[PDB]
Amino acid sequence: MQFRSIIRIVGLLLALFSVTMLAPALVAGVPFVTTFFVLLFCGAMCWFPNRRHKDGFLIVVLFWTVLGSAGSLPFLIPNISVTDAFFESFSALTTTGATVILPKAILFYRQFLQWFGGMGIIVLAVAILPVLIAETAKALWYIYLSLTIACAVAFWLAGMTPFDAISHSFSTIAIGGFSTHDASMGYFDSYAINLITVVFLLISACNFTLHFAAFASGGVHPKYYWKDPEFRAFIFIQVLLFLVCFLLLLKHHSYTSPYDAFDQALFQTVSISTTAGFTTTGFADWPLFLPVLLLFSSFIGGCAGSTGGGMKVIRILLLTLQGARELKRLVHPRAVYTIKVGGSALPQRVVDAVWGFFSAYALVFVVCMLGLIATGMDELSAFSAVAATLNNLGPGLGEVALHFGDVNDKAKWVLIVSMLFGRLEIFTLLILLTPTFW
Amino acid sequence: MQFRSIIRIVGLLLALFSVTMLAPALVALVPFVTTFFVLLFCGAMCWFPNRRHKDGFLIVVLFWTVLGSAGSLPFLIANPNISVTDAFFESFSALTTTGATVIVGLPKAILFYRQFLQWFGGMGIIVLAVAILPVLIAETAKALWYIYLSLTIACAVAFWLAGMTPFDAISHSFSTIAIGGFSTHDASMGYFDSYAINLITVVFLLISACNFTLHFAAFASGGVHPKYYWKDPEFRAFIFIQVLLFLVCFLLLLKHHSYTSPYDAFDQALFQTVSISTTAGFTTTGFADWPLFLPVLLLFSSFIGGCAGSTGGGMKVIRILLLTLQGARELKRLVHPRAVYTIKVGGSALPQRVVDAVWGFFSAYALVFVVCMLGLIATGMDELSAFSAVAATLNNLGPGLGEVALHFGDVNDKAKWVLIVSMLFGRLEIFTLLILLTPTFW
């Protein structure tokens, strides 16, 4: 099936991935250079005997097929077992805080991996239009420059030397919840960093596709204040979050001073809630239900045209508000229902497809919970772990045993696939399984 | 809003409910008689001053509302001496047909009435199940009577074969009419374990629980009965799921190598799997010879509950079937959105009208599920025991097996009231009280 074209294109892809492998070498390192050489060699052998050129789902799978391989070689010789080495590689990879447990070059590379993951996750994410020319690089390069320079200067304000500010900035690009120390923000708590970082968390997560027009000099920004459905819904949930935090604070009478109670409390609620992953609280001053509630909050993750693939506003919104239309259906079946919350008329093909996706998603959820518990994992610690795993924050808080090294490595391989599913569209592998497809 | 016409009909309804309140009075060795008199008095004061006569959802809510109005009065006063909230909870436990035990301990007359309550609940739930056509003449009362006579007589004679005196056979029969999971002793079959009863009862369980409205044609005399073998999908899907259940039981038996003899292992093992699975509620196993996942798996099995036209209202074959098969259509939609999908699993062409409602019902159901889990844990209940309890509660079997502490006398009584409403919600369509909360409705 035209294998000659596929070999050269795939080889070029592996070589291109390999070019971006000199990151630790800047910090005087050799295995990563070796990976570039081996894959480049692969590209070279693929490239020359075959010259001819010319499905798509196969390509997407091959895309993230690649991303998965690679990044596992320098760890078998960090002395850790091969399954654990692979698991750790994925742990560093995909911005998942999968801690079971370093060199200063490797650590820089790990934060760099977060950088690579962050840019990579949002580039083919709005490039699915042919299945459902490279000029977007510049406009993306400008927005990024604004994001990183702003973060670095913001860290600088505290007074740390630029290397430290840059180090923290690299750590927070694709937040997995990692920092210099295991405590996410407990080890260093300058007030300016906390306030500024929380602002970064709010601004950086929900929406950048909407502001793509910002590249054009039309000045369409003040229009978005009004009639933006996302803004009203999102503000209602977040403001409600603030009010409940305030109420909880008053009920327990935790901190009398405003600054610690508001910044620290707000920081914990926002950080855990926003799927950030920076957690430094054992939730003892909070009741037990707050960890459970927060975990449910963790499920709500990502925004439309955002870094994280999770349940979105429009999907839940459609179910609820469309659900309201269904409530109206319950009142009367003779009654035509057509309501358009959005400015456009909405076609009935997409809505049905979306909730169907949710139903299949539920099936996957059952598979993940049942499978992980089924493999030999404990009912509760794994239960919290699966909730956390699907979201991609970290270890399960309830009945804490954060580091699972002694769990079965084949299941660990399953954990890798599950977290990968957490980031990538889950049903790509699903298309592979079906018997009608063969 | 024409209140004079609601007063007489509702009063008549209360009096009618009261008419069948003489059940313990047959067993000498008064409060229930008092309930009949008080409600009859209520009907009387609502019948003579008003002579006039004349929405519908209010009436259905009201019918369900009537249950439990006079099901809790005789328990505050007297052998059952228990607190008022607990008395109400206990009343609902017996009445709801759920197995909500707070006590260990099972008056002969009161107990007879309790089993009788199971009889009342069993016929009552089925009768109004198909009477919802005006919103979505009483000639059915004899055709259901023949079928019911067949069911009760068959159960009694079946128990009689074992060799117990007819009173004991009838007692067990009354106990198994609507299946709470109760017997003379707390263990379902541990106290008496005769083999004929076990085999016959399992047959009873399989036949009784699915689907009897298909066999409503059994009353008019015709030959339609052989045709159903190839006629219905329900048989292929249901048989496939049950057979798979048998195979997994067989394979888990051979993996652990539990019992070498085939009589005990197949009947006891099969009995346990089917009984826990079929929303029956008869449980005598602590699941130690089974791994821990089997209790979890069984609880998931408990969620699958009811057949279309069956006594219990729980997720069904057609709903899940629609999601998966229609889901398959959805699966085929990722391949080409340009591709028209129209498929009819059933004999008729199926309309796109009802189908959105089914999954919408599931979505709303999930919302309710979140409310129940979050609310019960939120009230002050424990993490895990409550979690198993809510799964079990929605189904209406009994206690959560995992980390078992079935009896919860010391749990908060207002939440216990919430538990009562939750289990009732399991039995009746949850939404029937959801149309009250909406502000657009007022």
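Heads up, chain A uses Swiss-Prot numbers, so what you see runs 1-28, 36-61, 68-90, 94-117, 123-153, 178-483.
Header entry for method reads electron microscopy, 3.0 Å.
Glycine too: its Cβ is placed from the backbone N, Cα and C atoms.
What Swiss-Prot lists as K(+) binding site is A:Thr111, A:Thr112, A:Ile220, A:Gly221, A:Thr320, A:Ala321, A:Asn437, A:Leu438. Neighbour list (A:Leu438 (K(+) binding site), Cβ cut-off 8 Å, at least 6 residues apart, same chain): A:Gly113, A:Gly222, A:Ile317, A:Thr320, A:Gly322, A:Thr324, A:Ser343.
The number of other Cβ atoms within 10 Å of the Cβ belonging to A:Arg468 (mutagenesis position), over all protein chains shown, comes to 19. Mutagenesis annotation in Swiss-Prot: A:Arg468 to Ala, described as Significant increase in the rate of potassium ion flux; the structure shown retains the original residue.
Checking Cα-Cα distances from A:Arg468 (mutagenesis position) against the binding-site residues (A:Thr112, A:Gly221, A:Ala321) with a 10 Å cut-off leaves A:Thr112, in sequence order.
Surrounding the centroid of the Cβ atoms of A:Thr111, A:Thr112, A:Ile220, A:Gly221, A:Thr320, A:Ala321, A:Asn437, A:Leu438, where the record places K(+), the chain contributes additional residues within 8 Å, namely A:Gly113, A:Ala219, A:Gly222, A:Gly322, A:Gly353, A:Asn436, A:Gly439. In the structure as shown, the Cβ atom of A:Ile220 (K(+) binding site) sits within 10 Å of 26 other Cβ atoms. The number of other Cβ atoms within 10 Å of the Cβ belonging to A:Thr320 (K(+) binding site), over all protein chains shown, comes to 23.
All chains included, 26 other C-beta atoms sit within 10 angstroms of the C-beta of A:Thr112 (K(+) binding site). The DSSP secondary structure for A:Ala321 (K(+) binding site) is coil. Non-local contacts of A:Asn437 (K(+) binding site) by the CB criterion (under 8 A, 6+ apart in sequence, same chain) comprise A:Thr110, A:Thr111, A:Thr112, A:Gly113, A:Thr320, A:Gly322, A:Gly353, A:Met464, A:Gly467, A:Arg468. Cβ neighbours within 10 Å of A:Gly221 (K(+) binding site), excluding its own Cβ and spanning all shown chains: 29.
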